[PDB]
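Have a look at this one before I ask anything.
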Amino acid sequence: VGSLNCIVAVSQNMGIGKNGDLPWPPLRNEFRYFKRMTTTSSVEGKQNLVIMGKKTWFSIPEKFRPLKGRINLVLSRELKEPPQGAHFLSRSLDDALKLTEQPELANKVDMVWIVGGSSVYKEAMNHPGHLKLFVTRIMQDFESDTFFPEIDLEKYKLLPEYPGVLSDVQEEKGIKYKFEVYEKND
Ligand SMILES: NC(=O)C1=CN([C@@H]2O[C@H](COP(=O)(O)OP(=O)(O)OC[C@H]3O[C@@H](n4cnc5c(N)ncnc54)[C@H](OP(=O)(O)O)[C@@H]3O)[C@@H](O)[C@H]2O)C=CC1
Ligand SMILES: CCc1sc2nc(N)[nH]c(=O)c2c1Sc1ccc(C(=O)N[C@@H](CCC(=O)O)C(=O)O)cc1
């Protein structure tokens, strides 16, 4: 299995959600960025795995579930089986990551992408080892009811360049945003 990664889009007040959806109106090229980063694998014959909480699963419009070309794993302790359209169910982040080492997945999975929500971001960010965060900074405040956990910059270095990630300011629907990549190893 390849690298472990989080990906998120976050407002200036660290909002990631409101009422089961995003705080901001749809940013189509920001969604396309999410799709390109989470789907693209450099390793032939492999796919990437997405790990998400249950509310995050049900926040994706049904027509886009499962996230296509990716293996979709949902975290829940109440569900008894994967939701309709999902591929896997785990009861903890540690279980999910261990599952990637089972024979069922060991040679199928390239990258692992944690796509939220707040509790799994927080646990992953504090998971010892090598991790990258792909953070879209939405450069306005948006009313939110779900927030990104604190990024500890003593351990997460903001990278000064990354192949394939645009460095300049983006703007859609009058909303400016920029892409960042962080990396820790501890
Ligand atoms: N801007 C962005 O990049 C993102 C935005 N969002 C937004 O955030 C909101 C959803 O996030 P959030 O509210 O944090 O919810 P989550 O997606 O984290 O879902 C929470 C539920 O998932 C299960 N769960 C979460 N973590 C674990 C775990 N480690 N092990 C087992 N079960 C787990 C639980 O289900 P159970 O009770 O069944 O055990 C829990 O009640 C939505 O508004 C969505 O649109 C989400 C991701 C990214
Ligand atoms: C899954 C939770 C995440 S992680 C993330 N990261 C960044 N940078 N931006 C985001 O908005 C999200 C979100 S919220 C989100 C992301 C993607 C989608 C979605 O439907 N994605 C489709 C593409 C949707 C489209 O093409 O309009 C896909 O990846 O196949 C829905 C909600």
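Swiss-Prot numbering applies to chain A: residues 2-187, in that order.
Just so you know, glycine gets a Cβ as well, placed from its N, Cα and C.
Feature list, courtesy of Swiss-Prot:
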type	residues	note
BINDING	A10, 16-22, 55-57, 77-79, 117-124	NADP(+) binding site
MUTAGEN	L23 to R	Strongly decreased affinity for methotrexate. Decreases catalytic rate constant 200-fold. Decreases affinity for NADP and dihydrofolate over 10-fold
MUTAGEN	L23 to F, W or Y	Decreases affinity for NADP and dihydrofolate over 10-fold
MUTAGEN	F32 to R	Reduces catalytic rate 5-fold. Reduces affinity for dihydrofolate 9-fold; when associated with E-36
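Neighbours and distances for these, please.
In the three-state DSSP scheme, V121 (NADP(+) binding site) falls into the helix class.
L23 (mutagenesis position) carries neither a helix nor a strand DSSP state and counts as coil.
Under 8 Å, Cβ to Cβ, and six or more positions away along its own chain, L23 (mutagenesis position) finds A10, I17.
In sequence order, the list of same-chain residues 6 or more apart from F32 (mutagenesis position) whose Cβ falls under 8 Å from its Cβ is empty.
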Compile a sequence-ordered list of residues in the same chain as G118 (NADP(+) binding site), six or more apart from it, whose Cβ lies below 8 A from its Cβ; state 'none' when nothing qualifies.
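Those within reach of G118 (NADP(+) binding site), by Cβ under 8 Å and sequence separation of 6 or more, are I17, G18, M53, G54, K56, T57, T147.
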Running a distance check here. Ligand 2 versus the recorded positions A10, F32, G118, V121, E124: which have CB less than 6 Å from one of its atoms?
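Passing the 6 Å Cβ check against ligand 2: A10, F32.
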Taking ligand 1 as the reference and 6 angstroms as the Cβ limit (strictly under), which recorded positions among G21, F32, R78, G118 are close?
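Passing the 6 Å Cβ check against ligand 1: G21, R78, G118.
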Taking only same-chain residues 6+ apart in sequence, whose CB is under 8 Å from that of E124 (NADP(+) binding site), what do you get?
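For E124 (NADP(+) binding site), the qualifying residues are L94.
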Find, among the binding-site residues listed as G18, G21, the one whose Cβ has the highest number of other Cβ atoms within 10 Å in the structure shown.
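The most densely surrounded of these binding-site residues is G18.
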